[PDB]
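First comes the structure, then the notes that go with it.
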There are 4 protein chains.
Amino acid sequence: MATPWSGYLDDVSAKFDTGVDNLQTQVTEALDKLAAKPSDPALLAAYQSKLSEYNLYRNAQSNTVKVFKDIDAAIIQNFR
Amino acid sequence: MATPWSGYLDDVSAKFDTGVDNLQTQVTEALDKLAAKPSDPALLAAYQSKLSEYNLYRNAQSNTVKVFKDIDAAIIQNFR
Amino acid sequence: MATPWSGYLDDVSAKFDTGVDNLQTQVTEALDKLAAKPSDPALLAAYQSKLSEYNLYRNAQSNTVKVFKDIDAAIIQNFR
Amino acid sequence: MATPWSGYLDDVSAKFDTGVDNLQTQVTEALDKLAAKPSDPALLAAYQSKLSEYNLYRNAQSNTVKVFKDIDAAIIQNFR
């Protein structure tokens, strides 16, 4: 049997991965559609919201690892 | 079973879609009608009202994502 | 193979062009006919109606590019 | 064999390029036509719309590269 990787920081990353799982394909689909369409009321606005959603996936993930590693580093320094 | 995308910002966007669902086809139908018509006072007033209806929908999406993102950005940046 | 220019704003402009394609030649034909005539009730009413049709083509095109660019500018500004 | 440059930010730039590939020559053609004419309502509306399209290419490109670099900079700062 395979043993799943148990981690607090890894779980948070996987939580966002499952949420925007199909969102990744939606971003690339809207990006290619806009490529051959200069000005688009629909495509540009749709991509606007979907791009910011991707923006949060990368920002929120980097924020959780930032806070966790900082406080965790202080604990590791105590062990001496 | 498939799980739907649960989001506050996504709900507002999809909420406007249900309202202008058949409205999108009405814009293209009136566009082709005017394209092959020299001058009509009736179709001019019809397209005029339908044009802004689309304008308000698209501007509402960029509006909700703008005000919600600004306040949410301050919250996520607080997490440090 | 040649790739056609795909654009929503350009489609609206070309839409009116297919409608008043032979209309442009009709305006110049009636203009020269009016210039060689002192006063005629028939050509006056004919040119009057055809003049407004040309006015609708130039106005409808400038109207669509104006309302569309305004709303699309809001979206573009969000990208930051 | 040659290896193509794989980049997300570069892909977005080239994405807009494939669309307005022949538009660059269309802008210069309309520019020379405008300089060789005193005043034309037809070319004024044409160049106006085409100038908006060139603004689309330079804006969306600079817009996407700006938001992507910001969140990407946060990740790089995390690696320490």
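Heads up, the Cβ atoms here are built off N, Cα and C, so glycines get one too.
Annotated features in Swiss-Prot:
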MUTAGEN   B:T3 to A  Can only secrete early substrates such as InvJ/ScpT, PrgJ/SctI and PrgI/SctF. Can polymerize into filaments in vitro and in vivo, but the stability of the filaments is compromised
MUTAGEN   B:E53 to A  Exhibits constitutive secretion of substrates. Retains the ability to display SipD/SctA at the tip of the needle filament. Does not yield assembled filaments in vitro
MUTAGEN   B:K66 to E  Can secrete only early substrates. Can assemble needle filaments in vitro, but shows a filament assembly defect in vivo. Can invade cultured epithelial cells
MUTAGEN   B:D70 to K  Can secrete only early substrates. Can assemble needle filaments in vitro, but shows a filament assembly defect in vivo. Can invade cultured epithelial cells
MUTAGEN   B:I76 to A  Abrogates host cell invasion and effector secretion; when associated with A-79
MUTAGEN   B:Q77 to A  Shows a specific deficiency in the secretion of the translocase SipB/SctE. Shows fully assembled needle complexes. Is able to invade cultured epithelial cells
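Proximity to chain C (Cβ-Cβ under 8 A) holds for B:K66 out of the mutagenesis positions B:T3, B:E53, B:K66, B:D70, B:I76. Looking at B:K66 (mutagenesis position) and B:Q77 (mutagenesis position), their Cα atoms lie 17 Å from each other.
The two recorded residues, B:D70 (mutagenesis position) and B:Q77 (mutagenesis position), show a Cα separation of 11 Å. If you compare Cα positions, B:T3 (mutagenesis position) sits closest to B:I76 out of the mutagenesis positions B:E53, B:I76, B:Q77. For the pair formed by B:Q77 (mutagenesis position) and B:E53 (mutagenesis position), distance between Cα atoms is given as 36 Å, rounded to the nearest Å. Here the mutagenesis positions are B:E53, B:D70, B:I76, and the ones sitting under 8 angstroms from chain A, going by CB atoms, are B:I76.
Around the Cβ of B:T3 (mutagenesis position), the number of neighbouring Cβ atoms within 10 Å comes to 8. Taking the mutagenesis positions B:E53, B:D70 in turn and counting surrounding C-beta atoms within 10 angstroms, the largest count is reached at B:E53.
Counting every protein chain shown, 12 other Cβ atoms lie within 10 Å of the Cβ of B:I76 (mutagenesis position). Of the mutagenesis positions B:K66, B:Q77, B:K66 has the largest number of other Cβ atoms within 10 Å of its own Cβ. A gap of 34 Å separates the Cα atoms of B:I76 (mutagenesis position) and B:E53 (mutagenesis position).
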